[PDB]
Amino acid sequence: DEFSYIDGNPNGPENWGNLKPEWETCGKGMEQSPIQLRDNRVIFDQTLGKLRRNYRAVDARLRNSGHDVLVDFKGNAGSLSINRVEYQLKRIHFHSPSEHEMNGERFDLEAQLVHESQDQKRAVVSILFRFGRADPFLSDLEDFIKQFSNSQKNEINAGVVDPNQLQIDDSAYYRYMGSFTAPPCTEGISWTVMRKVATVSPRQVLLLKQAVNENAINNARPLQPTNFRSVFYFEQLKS
């Protein structure tokens, strides 16, 4: 509710950990996200496999927390499987600019798919976007997003929303253990960042930026220290 993205503000990212006891891990944890992703420091693990997703088009609500817009699925939007553990797709958050970097490059938008197992284990799958051709997923969502832009509504029924419109190429990704990228910054989160970069139009990102509070126009947390944690990579060969 009460944190900013402005570097050097009292509530900005470097102080999140000191704003309230519930947020302490933001400041004290050593497996925080996002991180730099560096090809020259990854561990190859072909045993990871192409990403295995079983997603369903379900009814959803657009929500505007004031610092991001997220899609919040009502029904069972399906699931992501990792080592036969099954994580249900719950929410998709939007950050502009990206929070993760790949080889020192920051991207124009990042979408973060939040999944949860019955055991309450969390897995996030991120998509990184450059400006280009419109994103098919956000296309169906644009008129709902435009509403946030002066009106006091911060929940809108977006109708049935289809997660299979998302530009996700399952053949290559990074894999590491990290944290939520907004308070409470809880750790134990499995992150998967897709190697293939998507496109989004400037208009779509404009719409998202129009929707949040002023202090969150850019809503990317700064990169956090890797701290020697491992970063796995998988990529499918022709073979």
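By Swiss-Prot numbering, chain A shows 28-266, in order.
Every residue gets a Cβ built from N, Cα and C, even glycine.
Annotated active site, proton acceptor per Swiss-Prot: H94, in sequence order, evidence recorded as sequence analysis. Cβ neighbour count for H94 (active site, proton acceptor) (all protein chains, 10 Å cutoff from its Cβ): 18.
Under the heading L-ascorbate binding site, Swiss-Prot lists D95, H120, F121, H122, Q139, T208, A209, citing experimental evidence as support. In sequence order, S60, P61, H122, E126, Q139, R248 constitute the residues six or more apart from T208 (L-ascorbate binding site) in its chain with CB-CB distances below 8 Å.
According to Swiss-Prot, the mutagenesis experiment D95 to A carries the following note: Loss of dehydroascorbate (DHA) reductase and carbonate dehydratase activity. Note: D95 (mutagenesis position) has non-local neighbours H120, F121, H122, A209, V239, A243, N246, i.e. same-chain residues 6+ apart with C-beta under 8 A of its own C-beta.
Around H120 (mutagenesis position), a 10 Å sphere centred on its CB holds 24 further CB atoms from the protein chains shown. Taken residue by residue with DSSP, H120 (mutagenesis position) is part of a strand. Per Swiss-Prot, mutagenesis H120 to A is noted as: Loss of dehydroascorbate (DHA) reductase activity and carbonate dehydratase activity.
The Cβ of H122 (mutagenesis position) has 26 neighbouring Cβ atoms from other residues within 10 Å, across all protein chains displayed. Swiss-Prot lists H122 to A among its mutagenesis entries, and the accompanying note reads: No change in dehydroascorbate (DHA) reductase or carbonate dehydratase activity.
Where Swiss-Prot documents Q139 to A as a mutagenesis experiment, the accompanying text is: Slight decrease of dehydroascorbate (DHA) reductase activity.
According to its DSSP assignment, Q139 (mutagenesis position) is in a strand. Under its mutagenesis annotations, Swiss-Prot gives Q139 to H the following note: Slight decrease of dehydroascorbate (DHA) reductase activity. Significant decrease of dehydroascorbate (DHA) reductase activity by the addition of Zn(2+). Increase of carbonate dehydratase activity by the addition of Zn(2+).
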Local Cβ density at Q139 (mutagenesis position) - other Cβ atoms counted within 10 Å: 25
